[PDB]
Amino acid sequence: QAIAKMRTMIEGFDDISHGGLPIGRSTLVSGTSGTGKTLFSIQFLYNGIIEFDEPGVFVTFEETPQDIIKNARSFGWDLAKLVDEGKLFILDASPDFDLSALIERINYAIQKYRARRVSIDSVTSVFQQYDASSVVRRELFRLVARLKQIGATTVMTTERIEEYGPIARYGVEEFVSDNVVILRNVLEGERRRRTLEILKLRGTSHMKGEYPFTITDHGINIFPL
Amino acid sequence: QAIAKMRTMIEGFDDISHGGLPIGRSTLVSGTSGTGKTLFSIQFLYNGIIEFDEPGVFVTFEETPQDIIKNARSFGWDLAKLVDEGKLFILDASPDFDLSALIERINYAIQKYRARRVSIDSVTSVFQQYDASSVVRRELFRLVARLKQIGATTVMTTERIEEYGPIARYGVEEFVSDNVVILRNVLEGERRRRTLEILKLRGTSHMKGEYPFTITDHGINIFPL
Amino acid sequence: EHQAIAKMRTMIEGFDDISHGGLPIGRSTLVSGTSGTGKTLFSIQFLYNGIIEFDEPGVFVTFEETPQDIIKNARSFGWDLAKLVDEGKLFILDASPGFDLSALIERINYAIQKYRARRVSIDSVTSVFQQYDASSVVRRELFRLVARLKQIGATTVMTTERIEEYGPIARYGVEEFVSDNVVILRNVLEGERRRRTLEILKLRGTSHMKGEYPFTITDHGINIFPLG
Amino acid sequence: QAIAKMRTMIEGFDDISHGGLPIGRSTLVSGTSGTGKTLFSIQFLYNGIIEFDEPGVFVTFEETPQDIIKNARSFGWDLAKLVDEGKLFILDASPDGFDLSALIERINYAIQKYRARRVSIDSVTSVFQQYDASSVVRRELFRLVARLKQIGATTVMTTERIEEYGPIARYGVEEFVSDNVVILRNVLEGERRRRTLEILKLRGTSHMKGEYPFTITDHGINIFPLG
Amino acid sequence: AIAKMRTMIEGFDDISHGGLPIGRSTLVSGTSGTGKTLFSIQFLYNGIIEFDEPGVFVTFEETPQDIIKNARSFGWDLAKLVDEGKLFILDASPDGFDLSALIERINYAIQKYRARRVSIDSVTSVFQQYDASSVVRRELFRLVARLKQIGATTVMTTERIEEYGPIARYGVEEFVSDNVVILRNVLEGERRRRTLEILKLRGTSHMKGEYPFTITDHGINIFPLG
Amino acid sequence: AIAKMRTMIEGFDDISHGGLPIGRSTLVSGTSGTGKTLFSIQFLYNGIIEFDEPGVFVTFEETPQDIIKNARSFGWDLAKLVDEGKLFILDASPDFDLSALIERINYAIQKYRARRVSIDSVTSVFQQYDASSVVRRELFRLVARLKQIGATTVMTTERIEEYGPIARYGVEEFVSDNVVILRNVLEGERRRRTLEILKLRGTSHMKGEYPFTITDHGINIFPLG
Ligand SMILES: Nc1ncnc2c1ncn2[C@@H]1O[C@H](COP(=O)(O)OP(=O)(O)OP(=O)(O)O)[C@@H](O)[C@H]1O
Ligand SMILES: Nc1ncnc2c1ncn2[C@@H]1O[C@H](COP(=O)(O)OP(=O)(O)OP(=O)(O)O)[C@@H](O)[C@H]1O
Ligand SMILES: Nc1ncnc2c1ncn2[C@@H]1O[C@H](COP(=O)(O)OP(=O)(O)OP(=O)(O)O)[C@@H](O)[C@H]1O
Ligand SMILES: Nc1ncnc2c1ncn2[C@@H]1O[C@H](COP(=O)(O)OP(=O)(O)OP(=O)(O)O)[C@@H](O)[C@H]1O
Ligand SMILES: Nc1ncnc2c1ncn2[C@@H]1O[C@H](COP(=O)(O)OP(=O)(O)OP(=O)(O)O)[C@@H](O)[C@H]1O
Ligand SMILES: Nc1ncnc2c1ncn2[C@@H]1O[C@H](COP(=O)(O)OP(=O)(O)OP(=O)(O)O)[C@@H](O)[C@H]1O
Ligand SMILES: [Cl-]
Ligand SMILES: [Cl-]
Ligand SMILES: [Cl-]
Ligand SMILES: [Cl-]
Ligand SMILES: [Cl-]
Ligand SMILES: [Cl-]
Ligand SMILES: [Mg+2]
Ligand SMILES: [Mg+2]
Ligand SMILES: [Mg+2]
Ligand SMILES: [Mg+2]
Ligand SMILES: [Mg+2]
Ligand SMILES: [Mg+2]
């Protein structure tokens, strides 16, 4: 029957989303630079491992595994240990148009590590890396559709350049994803404020509009209203 | 005589449209992501079947039949049963420029299932999937023309980026369709509000402007004013 | 002769007041609007009234909508276009699908001579350039058509598409400049409600009222309220 | 001495321009559709003929001479009589590597033949669009303007624009090549239109600034100088 | 400190804390009729009259004759200065893009007339005359860099379309120039107001923001504020 | 967590909670005349004078001599520092791949034992060779190699609006670890300078815009609480 959700245990998120992220579906998490997209994607995996012993695969296209690990120490998280224990796997897909080969490497890692959670950060970059903007819808669809067939629950980050403009970069990514989460970092009166919005969850309910959040030493904390 | 309408049974819609959707004509349903387009197009067919034993054909370019069926369980509708009974046919037109082949597959399904209601979701995506943005007016016209000839009553969804900008994506879709419905999901003061507007019905009358609506466990509910 | 230009009554309620007597004879009038503003309705009412009131035959040129659907939609208003086609008073010319309008223009001309038409509606010209990806040549080919119609002496309503209520008059930024006369139909959304207005922006060589005038579309077609 | 001006006798305009249009120079008159560009350019020639016996050449790329003549009857002007007397020439440059050289020599032939002091060219936008030559607008508008200055014609050239408060002309270069720039506006506010005329620039001389209201009536253009 | 040369344009030397940086390029950008040509002429004229510093004026469209005629509006006699060899007007109007030939022509004139000041009016136009927009940064950089090597002090005018939009036309010109002056002619409430701003002078100080100015029979007059 | 090196630019080390993250790249973006070059020169000069940390300055347009002359504006003697081998000005102006440039930078960093690197401006070198299609690829290659080398890098970039895109090509901020935005906002005919740390990966900083002034003593930023 109806879609089930997995608790993210990210403070306030499971309230906003009426239970967590839809299982076996993809969630687009989109935001301007420094909005906390990587943090959200890491905290998803980390909580999966710590709260439910669900292994996670982190796919990176630019940042090195070592820097992902190093930056997570800002939040007191020891990702190197989780890697050593085989609970976390960071797949380095950085450079040295068709996503089929990558998709197969990712599927391979999911199977190998028995992963229930996957984060991909950021899919925007791989198309720009290889001047492939003409084929974004088709290739993103290929990736999302395969992850659905595998039954992976996935967070995929993407980039945007305006807080109240396009949801992502090419005006197609939100339509391909099952779920859309928008992180904003709005500048008004010389000051910033962070908000999180669940725009869409296909096949299930969620709270609407923007909710304040903070990034602290404990990662993301969202305040439902 | 003046053009006849078929009831959608979508609460409030047949009020706003003065009796329903014009029979044998095409209706564009456009909106940003997560506005309720797929829901509207599913509810149209589902109601046709349950209320009038009127079979329907659902054309998908991306979402699988399985996920379409799963997401509809959010509302307590059992679409698998209807597929099993031959009352609903979900035509999978996802990938493995001319719409003739697609058109013939749709016609075949209309004649085979004896269907009078057709939903096509989303016609935007198919142009993007084959980079055929330059031929949109010509090919959307071919599609709509042929469905008019066949006598189908058709809901076609399309994608947009702004709540008050272009009706659809390419600036031509609204002019090729006989009828235009716009779903909006406006963000103001950090909160969303859903509205539906019937912009146009050729050859007949309708209520004007935006009417609020909600998506609940019973599908779309529009409040006429 | 040596008088200023004469006008032909549309008999569209209020329009002949706004236009100080109707549409200038032998000239082209652009009627431009977002989707659902009443462009087809205007262009139909122009021919229909010309036939019913003045026995002036009309030619309607369509590039997408079928004759049968044009006829059917006009019954919304209790008009019987089928009857008029039967009597040879209305001809609906189906023009549905380098780039050159010369052939089309000759077919239109042939139709005008054959039916002895005084009034012509072309709906919509926008679409034919989009149907063949011919935006580069719009000014030249639209001029070819308008100039030939003027030469013939036809009184023509040409509809065109726009996508903003207060942006460009038409789609390509040239159409208003090629036509002799320009009418803009708006359907403005404000505070969740729509309102319809009609503006005569320009009539070359003659006077008209200025600004937007409200109008409704009812069972009798377009009804415009002059203000003053 | 500084540049001299010829009177347009368009009511109000010679006050706003501190004397009239600079002699031997090109004046761009730009505006959205129906702002009065053709009317300004006709009235400029008509007044030249009637008040000063200064013959005029009118260059058209789309409107026929017969329609130009017919539309001027709206204002009670008999342009056919002036054509018959050899005082007005309407040069039909309608259609039937883009280069305006031949056009320029047809214009010069007319100027020399009619001993014309005044020239109106309407609209210069249209000829670039007719031949899909937008890429070359600055070079060929400059050729035209330079050649007319060489000939010493005082020229009104009309151009099209899409916004009341946006670009001066169409391609963002026309106002830079012209010596003088006048902007006709027809602003819609509160469902009502108002007409205003602005002299943006006259090279080498002075003029009033900002927008001045005007009306188009049976007597042509009438401009109200505020102060 | 880079040193400055007085423009002697009333108020400008106050706004710029002494004048234009010597041996460097100053971009002067504005919509049509803002006073760009006037500024660049007044710069050369004053250099001659006040300091006997010879000037070269490079035009791509306007003839020398019309430049001279239009300056009579301000009671300046440029013809006399051309005669005396203090002012050279270099007519570069027309009959892969590469400014090298023009640079050599400009360089020749600077040596011959021994010019210390140079005005180029307008560099926008030359790129559009030869549909060469794709290469503006590279070629404007070539021009600025060589003028600097020669040690010329240069005013280069450029065109813009909006009073509060891009500084120039191609979004690169301000970054190539050492110094940037924006002339505005803002329309508000049906009335125009002229203002001058010095956006940037590399390596030295200047006043900030917009200062009102007028164009009169005496040329540009800028009103410094406070 | 990541460590930080003090810039000693007055106010900045407060705003950044300690300085620039060591071994990472910091984008400094701004419209013309915002103080980008000045910031990147003060970074190296303070490094040399206060900590005896050698610096490499990379220029694509401004000559070494003018960089030196312009720094005299602030009482800094850069020619002396170049003479002592404390500062190396790498002239990369002209006479698509950034590999050559990168090997020259690395060589200069080894040779002069530099801890600090400023590159001014990264924008311009892509415009100089019309290589805008390749910005994200090539900026990534430069940033990645400098992270490997462990240099602490300031990279300036150009923008054309105060409240528009962070940089010029919509990708530079996503590739950099850290992002600083200098603004020069015109309002009511007056300019005001502000600095904003938009983002520091892996660590904390103050948010929003802070006023600053450029004086005879360089940049001076006022933190606000
Ligand atoms: N311990 C901490 N306390 C407070 N804020 C922190 C801490 N650690 C990191 N941050 C904040 O988190 C932000 C970094 O977030 P993250 O890398 O997840 O963003 P992003 O959206 O992925 O950026 P980019 O788009 O450039 O990849 C930093 O900019 C910093 O403001
Ligand atoms: N049982 C329910 N109760 C309330 N809301 C629900 C329920 N089920 C789904 N929804 C809402 O319906 C919205 C999604 O609807 P739908 O899939 O029709 O949107 P769409 O316009 O087709 O999206 P896209 O354009 O991305 O395809 C979800 O975003 C969720 O907010
Ligand atoms: N009997 C009626 N009473 C009231 N309004 C009606 C009636 N019949 C039609 N309409 C209105 O007339 C509008 C259709 O007008 P029309 O087809 O002339 O518009 P259009 O501008 O030509 O549309 P498009 O640009 O998409 O071709 C309908 O959208 C409907 O609101
Ligand atoms: N006798 C008159 N009284 C009042 N107004 C008139 C009269 N005759 C013409 N007009 C007005 O003159 C207006 C402007 O005419 P004109 O042809 O000069 O415009 P234009 O700017 O050249 O238009 P386009 O750019 O489309 O060529 C007409 O739209 C009409 O409003
Ligand atoms: N004697 C004068 N008194 C007042 N203003 C004058 C005088 N002479 C010229 N002007 C003004 O100077 C302006 C001409 O300025 P100038 O030619 O320097 O402008 P520009 O910015 O170079 O124009 P463009 O971009 O067309 O080249 C004229 O538009 C006019 O307003
Ligand atoms: N001694 C000083 N006192 C005050 N301001 C100064 C001083 N020296 C330089 N400036 C200011 O510093 C600004 C120059 O800064 P800088 O060269 O660092 O800018 P930038 O952002 O690199 O410019 P561009 O992007 O066009 O290269 C000058 O525009 C000037 O306003
Ligand atoms: Cl925070
Ligand atoms: Cl809802
Ligand atoms: Cl109505
Ligand atoms: Cl009027
Ligand atoms: Cl002034
Ligand atoms: Cl300051
Ligand atoms: Mg990130
Ligand atoms: Mg959908
Ligand atoms: Mg229509
Ligand atoms: Mg005209
Ligand atoms: Mg000038
Ligand atoms: Mg700099």
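So for chain F, numbering is Swiss-Prot's, and the shown residues are 17-111, 121-250, in order.
Structure method, as recorded: X-ray crystallography, 1.9 Å.
Backbone N, Cα and C atoms are what each Cβ position is placed from, and that goes for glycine too.
Its Cβ placed at the centre, F:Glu77 (active site, proton acceptor in CI (KaiC 1)) has 20 other Cβ atoms within 10 Å. The active site, proton acceptor in CI (KaiC 1) annotation in Swiss-Prot covers F:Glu77 and rests on a curator's inference.
Using a 10 Å radius centred on the Cβ of F:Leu225 (ATP 1 binding site) and all shown protein chains, the other Cβ atoms total 24. Among the features that Swiss-Prot reports, ATP 1 binding site is placed at F:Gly49, F:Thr50, F:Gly51, F:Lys52, F:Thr53, F:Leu54, F:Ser89, F:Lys224, F:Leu225, F:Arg226, F:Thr228, F:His230, F:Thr240, F:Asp241, with the record citing experimental evidence.
The feature Mg(2+) 1 binding site is assigned by Swiss-Prot to F:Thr53, with a large-scale study or a structure entry given as support. Other Cβ atoms within 10 Å of the Cβ of F:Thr53 (ATP 1 binding site), summed over all protein chains shown, number 23.
Under its mutagenesis entries, Swiss-Prot includes F:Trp92 to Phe with the note: Increases photoperiod in presence of KaiA and KaiB. Residue density at F:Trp92 (mutagenesis position): 20 other Cβ atoms are found within 10 A of its Cβ, drawing on all protein chains shown.
A C-beta separation below 8 Å, combined with a sequence spacing of at least six in one chain, links F:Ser146 (mutagenesis position) to F:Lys52, F:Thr53, F:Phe76, F:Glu77, F:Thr181, F:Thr182, F:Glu183. In the three-state DSSP reading, F:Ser146 (mutagenesis position) counts as coil. Here the residue is the original one, but Swiss-Prot notes a mutagenesis experiment at this spot, F:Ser146 to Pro: CI hydrolysis rate halves, increases period of the circadian rhythm by nearly 50%.
One entry in Swiss-Prot concerns the mutagenesis experiment F:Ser157 to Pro. Its note says: Shortens the period of the circadian rhythm to 21 hours in reconstituted KaiABC complex. Increased endogenous ATPase. Higher CI ATPase activity, clock speeds up. Sequence-distant contacts of F:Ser157 (mutagenesis position), defined as residues of its own chain at least six apart whose C-beta falls under 8 angstroms from its C-beta, comprise F:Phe151, F:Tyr194. In the three-state DSSP assignment, the secondary structure recorded for F:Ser157 (mutagenesis position) is helix.
In the three-state DSSP assignment, the secondary structure recorded for F:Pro236 (mutagenesis position) is strand. If you take the C-beta of F:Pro236 (mutagenesis position) and look for same-chain residues 6 or more apart in sequence within under 8 angstroms, you find F:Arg217, F:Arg218, F:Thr219, F:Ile246, F:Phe247, F:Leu249. Under its mutagenesis annotations, Swiss-Prot gives F:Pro236 to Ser the following note: In kaiC4; extends the period of the circadian rhythm to 28 hours.
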Given a 10 Å Cβ-Cβ cut-off, pick out the one of the binding-site residues F:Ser89, F:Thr240 that has the most other Cβ atoms nearby.
F:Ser89
How long is the line from the C-alpha of F:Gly51 (ATP 1 binding site) to the C-alpha of F:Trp92 (mutagenesis position), rounded to the nearest angstrom?
16
Listed in sequence order, the recorded positions from F:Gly51, F:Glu77, F:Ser157, F:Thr228, F:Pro236, F:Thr240 whose CB sits under 6 Å from ligand 18 are none
Rounded Cα distance, in Å, between F:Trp92 (mutagenesis position) and F:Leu225 (ATP 1 binding site) is 29
Quick one: largest C-alpha distance among F:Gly49, F:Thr50, F:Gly51, F:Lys52, F:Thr53, F:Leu54, F:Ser89, F:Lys224, F:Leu225, F:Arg226, F:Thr228, F:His230, F:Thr240, F:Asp241, binding ATP 1 per the record, in angstrom?
34
Quick one: give me the count of other CB atoms within 10 A of the CB of F:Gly49 (ATP 1 binding site).
26
Looking at Cβ-Cβ distances, which residues of the chain lie under 8 angstroms from F:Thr228 (ATP 1 binding site) while being 6 or more apart from it?
F:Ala17, F:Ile18, F:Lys20, F:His33, F:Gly34, F:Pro37
Rounded to a whole number, what is the Cα-Cα distance in Å spanning the 9-residue gap between F:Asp111 and F:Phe121?
16
Hey, which of our recorded positions F:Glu77, F:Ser146, F:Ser157 end up with a Cβ under 8 Å from chain E?
F:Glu77, F:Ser146
Subset of recorded positions F:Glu77, F:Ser146, F:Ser157, F:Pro236, F:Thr240 within reach of chain B (CB-CB under 8 A)
none
Which ones, out of the binding-site residues F:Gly49, F:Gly51, F:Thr53, F:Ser89, F:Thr228, F:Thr240, lie near enough to chain A that their C-beta is under 8 angstroms from one of its C-beta atoms?
F:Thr228
With H, G and I counted as helix, E and B as strand and the rest as coil, say where DSSP puts F:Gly51 (ATP 1 binding site).
coil
Could you tell me which of the recorded positions F:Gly51, F:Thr53, F:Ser146, F:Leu225, F:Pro236, F:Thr240 have their C-beta within a distance under 6 angstroms of some atom of ligand 5?
none
